[PDB]
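Shown next, in structure tokens, is the structure this report addresses.
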Number of protein chains: 2
Amino acid sequence: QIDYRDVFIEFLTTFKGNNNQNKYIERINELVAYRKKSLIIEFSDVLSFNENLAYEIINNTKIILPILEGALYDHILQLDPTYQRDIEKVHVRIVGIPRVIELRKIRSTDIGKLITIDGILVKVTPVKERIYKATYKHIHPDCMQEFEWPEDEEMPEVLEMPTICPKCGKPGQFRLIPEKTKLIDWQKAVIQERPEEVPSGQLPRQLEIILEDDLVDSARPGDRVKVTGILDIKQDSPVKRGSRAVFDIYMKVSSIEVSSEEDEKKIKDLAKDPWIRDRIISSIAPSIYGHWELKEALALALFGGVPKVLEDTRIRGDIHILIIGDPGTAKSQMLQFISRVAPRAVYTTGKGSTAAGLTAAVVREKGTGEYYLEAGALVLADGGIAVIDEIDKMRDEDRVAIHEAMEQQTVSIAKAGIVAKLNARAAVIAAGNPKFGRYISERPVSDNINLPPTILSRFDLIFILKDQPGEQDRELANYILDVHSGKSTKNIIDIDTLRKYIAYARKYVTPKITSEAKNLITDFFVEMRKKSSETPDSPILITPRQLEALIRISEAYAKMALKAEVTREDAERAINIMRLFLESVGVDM
Amino acid sequence: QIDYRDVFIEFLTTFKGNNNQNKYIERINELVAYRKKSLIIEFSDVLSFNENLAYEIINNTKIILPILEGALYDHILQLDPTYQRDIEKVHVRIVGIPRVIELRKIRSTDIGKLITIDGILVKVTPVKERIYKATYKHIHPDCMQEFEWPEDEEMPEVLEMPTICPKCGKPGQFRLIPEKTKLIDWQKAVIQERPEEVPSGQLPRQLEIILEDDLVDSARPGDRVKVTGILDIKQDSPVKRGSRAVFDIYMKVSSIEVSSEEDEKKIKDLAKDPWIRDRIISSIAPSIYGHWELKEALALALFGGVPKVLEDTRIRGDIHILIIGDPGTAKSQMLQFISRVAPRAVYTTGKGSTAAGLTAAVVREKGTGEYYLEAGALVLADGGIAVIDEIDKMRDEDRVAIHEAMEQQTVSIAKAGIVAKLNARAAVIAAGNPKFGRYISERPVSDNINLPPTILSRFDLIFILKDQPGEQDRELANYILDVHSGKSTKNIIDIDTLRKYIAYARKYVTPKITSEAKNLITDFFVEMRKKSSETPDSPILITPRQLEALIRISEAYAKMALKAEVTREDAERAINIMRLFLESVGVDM
DNA sequence: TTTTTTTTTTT
Ligand SMILES: [Mg+2]
Ligand SMILES: [Mg+2]
Ligand SMILES: [Zn+2]
Ligand SMILES: [Zn+2]
């Protein structure tokens, strides 16, 4: 019963963070500048400042938020009167709730309480409008009266029409007036539990969440998010009894977090090391012995090149890697590691995927009867990495559907009266086996690969892996047994901070090509083309695409060290890595 | 007539266990400490204590269970007052009901009586909420009153709305109030009769069961369960009568069990025998003469290895066995025995299965038109054993769908806008015939097996069975006729005990590799690679997977004797069994 | 009819 608005104001105005700069007065300072009508407050901060205040938000969230939000609005008005007539209400979002519940463990006792759920966003609906205060006209020749139907109460989830006119007391028919109705933004989304918490032999479960007002379009499908809000039962057709007094539960989101300053200096400290590139390479798949050249190639694909957008066309900035090897060469283990360290990645297999599922699917809604597009794997991976294991097992008629997405980075659909074009700017990493399971050194490269030259030319680097039992078996066996014994390699960058390093580099680094790097790349390309003409029967063709691979690889090397330009050292590395690629496919220089 | 609450309370406090330890008193505090809010009792113990109490439960179940619930709740509160305000209702479940009825023999006379049914779970729905006490607000300009609609009575299965407002006596509009409504967890499951109970030439029958409150998520599909509760008729769509006074039936589950301390003593006593490993092997398929190396191999697959989960990757712990042999070599008979003895096994046929059915299928839901996922055979066998008979009869383009699930133990689907990953951690045992039906000694091994090297490397052990007539025919003929004569081999562990032994071993034993075992395994693997390179023509490749096979087999041998360490003795056995596998495929050592 | 994944018969 004690007043908390005064406690809120002093907490907001007076608070000391770890940085010791009064974090919480800068957020409200930016609140009036950009007019976002939403404030983020950490539960750890309010708990430290006032234990009693933190509890009251947890257990009395229903009747403490409108009071608390009203106090904040008055303080905002005092700071700047211009906020009036621009924003009517300001929302306060609380994050970091200790009450975290697994999606499968939700029971009846959790209804009506503020909880937090971690999951994967799979579906988003277009933004719509919801009525919370309607206006009606009594169509009865004596009334012609206007009244807001739900008095001193917002309109419930199910729309209800008045039966007795409050202005005359007589029944009849009522007409809604849209221009006098108050609306609010409304969006529906579906949250799926993470594969980590799925029990054995069970399919994952899904939960429906509702986003309103400024929370709409705050995330995209495939993201990993944490949602805080209140659970409630869902009503769809209350008019039809139809027995079965059983309801499903939904969630009203109060705040959403999508998966800080101390990370910047931590990343900058790593880049200061002159051997940062070697540290990153050594940190790729620490459980795999050897394969140093493959680890270097996979590191480049994670960073990628610099895309170019021009007046008339655009140039692909992503790097594609293809690996062919004998079974048991740990090709899949490295691909699994890539899908974990990448900030955004989609893992698919050759046999378990279709052309429609990879790019886009045209699906007909049974109710409406209209066709609409469904995002494929490549579309969902835009701006990230796409992994296609067992690519050689895909049907050739089905594999050609990704030819344009791999180079033009677009998906074109002309089906069922729908013509559309979707961006698919995603790097592709693929693995497969030779034609006869294992590579045969007694036969040419032409029949060993068994892939059309069109798709091969789209890959920047192609590595052929040969399992040759030699003198390294003892070293390999010792390394494997140490892994099984729990021994772990040291002096490596862990997966969590490595993911942050890649995300920062891909966002704030854009290397430029210098004059000295141009000469080295130009000379190598001329020699590469001349050497290729010696053998025309090989299925590997040196096209102008290979020249752009040199540029992309060179930029990726500079981006690893957070450099602002491509020097001659990066060009030398780019030439060296492709020399190994050419040697593997049988081209010697 | 008389009150049994005093008898019930003293029954728990005065009952004596097997060794006079009062096996009910220590359950009460466990319920209090863990707040499990559910207590189970045994009918035979109740019958052994007081015959009158047992009859009243078995007959007047609908009027004595709430009475015993109240007495139990009072006894908990006095034992620990803190139990209040956390659990407002405690359920008591009775098991071991003598009234057992087959699913196909249910008649109208059994309706409303406490009965027990044994069957197989097939379908489970997501957990929902059911209203048992609602709150309404009369939307009439004069009432604005809130009341609980069902007075002194639970809300029936049909959602019924008040017609006359009790607070004012007038009809009108009533609005449900979810905040004041009381809910209860609700789940729906389908149970199927056992295959051995189905009459000749008919499909198995199914029954619908309802699980509520703590009984939700009590089992997974494919389990064998025993459900006890009251039968009742199902009212689904009573809005329109449409004649047809015929109704279905459903069961309200009161207690459920799936598929003990006495068994642990028996299991531990068996492991004390030094020759337990040989005793266990002799118990595998007692009706099959010979094939000692195959029985030993099948025993290892039942126990398996130790899966390793690291911060960046995970290692398969299951063991895969492949058998190729001439027809009539009892391959199918031995595989059928494995399905019976394994705690969780799925039997499939190569011809009677498809790629979608083995791993996962995307099906368009008819009600909404939206695609969703259906678990395949491998997913349903997670944590168990998958048996694939006639693997050679599968289409090659269709058999490759299980390559990922057999090594990475995952299933990836990218179809119709659905991207998902599922765990398929199961062991695969497969059997098949050579290319020409029977093994041809003239031709090499490569054309006899007729399988790609990729799938062959996935199998830890491969055995080739040759039906060669010889001097052993008389011994085989005598053994078969003795089986047909009813004679049974003695000194073998029964199938029921063996299943319990395997389940205990797989849950509480995690062997570790010692230094001595590491040296023996490393030396053998190096020798294997050197020998394989000398003859680069065999269809078997010694990949690094073979090294991990030795580790998994070594752990399985230690796990068979409930040993916590892998001594040198287990390494020698693992090396010895692998030697026989190599000699079978013609790889001399 | 139409696109899609699936089991099935039959164009
Ligand atoms: Mg692989
Ligand atoms: Mg057979
Ligand atoms: Zn009126
Ligand atoms: Zn009333």
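Residue numbers in this text run from 1 along the chain shown.
Per the header: electron microscopy, 2.6 Å.
Cβ atoms here come from the backbone N, Cα and C positions, even for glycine.
Feature annotation from Swiss-Prot assigns domain 'MCM' to A:276-480.
Looking at Swiss-Prot, the entry for mutagenesis of A:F303 to A (Swiss-Prot position 318) says: No effect on helicase and ATPase activity. Counting only same-chain residues six or more apart in sequence, the Cβ atoms lying under 8 angstroms from the Cβ of A:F303 (mutagenesis position) belong to A:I502, A:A505, A:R506, A:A556, A:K559, A:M560.
Experimental mutagenesis at this site is recorded by Swiss-Prot as A:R314 to A (Swiss-Prot position 329), annotated: Impairs helicase activity; when associated with 326-A-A-327. Take the CB of A:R314 (mutagenesis position) and look out to 10 A: across all protein chains shown you find 14 other CB atoms. Under the three-state DSSP scheme, A:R314 (mutagenesis position) falls in the strand class.
Annotation of the mutagenesis experiment A:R316 to A (Swiss-Prot position 331) in Swiss-Prot: Loss of helicase and ATPase activity. Neighbour list (A:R316 (mutagenesis position), Cβ cut-off 8 Å, at least 6 residues apart, same chain): A:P307, A:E407, A:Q408, A:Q409, A:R425, A:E548, A:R552.
Under the heading ATP binding site, Swiss-Prot lists A:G325, A:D326, A:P327, A:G328, A:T329, A:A330, A:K331, A:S332, citing sequence analysis as support. The 10 Å shell around the Cβ of A:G325 (ATP binding site) contains 21 further Cβ atoms across the protein chains shown. Under the DSSP three-state reduction, A:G325 (ATP binding site) is assigned to strand.
As a published mutagenesis entry, A:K331 to A (Swiss-Prot position 346) appears in Swiss-Prot alongside the note: Loss of helicase and ATPase activity. Taken residue by residue with DSSP, A:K331 (mutagenesis position) is part of a helix. Sequence-distant neighbours of A:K331 (mutagenesis position) (same chain, 6+ residues apart, CB-CB distance under 8 A): A:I323, A:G325, A:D389, A:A431, A:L465.
Quoted from Swiss-Prot, the note on mutagenesis experiment A:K331 to A (Swiss-Prot position 346) is: Sharp decrease in ATPase activity. Almost devoid of helicase activity.
Listed in Swiss-Prot is the mutagenesis experiment A:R344 to A (Swiss-Prot position 359), annotated as follows: Loss of helicase and reduction of ATPase activity. Under DSSP, A:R344 (mutagenesis position) is assigned to coil, being neither helix nor strand in the three-state scheme.
In Swiss-Prot, a published mutagenesis experiment is listed as A:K351 to E (Swiss-Prot position 366), annotated Loss of helicase and reduction of ATPase activity. If you draw a 10 Å sphere around the CB of A:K351 (mutagenesis position), it holds 21 other CB atoms from the protein chains shown.
Counting every protein chain shown, the number of other Cβ atoms lying within 10 Å of the Cβ of A:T359 (mutagenesis position) is 23. Record note (Swiss-Prot) on the mutagenesis of A:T359 to E (Swiss-Prot position 374): Reduction of helicase and gain of ATPase activity.
Secondary structure at A:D389 (mutagenesis position), taken from DSSP and collapsed to helix, strand or coil, is strand. Record note (Swiss-Prot) on the mutagenesis of A:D389 to A (Swiss-Prot position 404): Loss of helicase and ATPase activity.
A:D473 (mutagenesis position) falls within a helical segment according to DSSP. Listed in Swiss-Prot as a mutagenesis experiment, A:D473 to A (Swiss-Prot position 488) is described as follows: No effect on helicase and reduction of ATPase activity.
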Rounded inter-Cα distance in Å - A:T359 (mutagenesis position), A:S332 (ATP binding site): 23
- request: Work out how many Å separate A:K351 (mutagenesis position) and A:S332 (ATP binding site) at their Cα atoms, rounded off.
  value: 14
- prompt: Is any of the recorded positions A:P327, A:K331, A:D389 near chain B, in the sense of a CB under 8 A from one of its CBs, and if so which?
  reply: A:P327, A:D389
Message: Test of understanding: give the count of other CB atoms lying within 10 angstroms of the CB of A:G328 (ATP binding site).
response: 22
- prompt: A:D326 (ATP binding site): which of the mutagenesis positions A:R314, A:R344, A:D473 is the nearest Cα neighbour?
  reply: A:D473
Statement: Counting other C-beta atoms within 10 angstroms, the emptiest spot among the recorded positions A:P327, A:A330, A:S332, A:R344 is A:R344
Field: Cα-Cα distance linking A:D473 (mutagenesis position) and A:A330 (ATP binding site), given in Å to the nearest integer
entry: 15
- request: Out of A:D326, A:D389, A:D473, give me whichever of these recorded positions has the highest number of other Cβ atoms within 10 Å.
  value: A:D389
Query: Near A:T329 (ATP binding site), which residues of its own chain have a C-beta under 8 A away, given they sit six or more steps off in sequence?
result: A:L465, A:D467
Statement: Listed in sequence order, the mutagenesis positions from A:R314, A:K331, A:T359 whose CB sits under 6 Å from ligand 1 are A:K331
- request: Compare the C-alpha of A:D473 (mutagenesis position) with the C-alpha of each of the binding-site residues A:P327, A:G328, A:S332, and give the closest one.
  value: A:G328
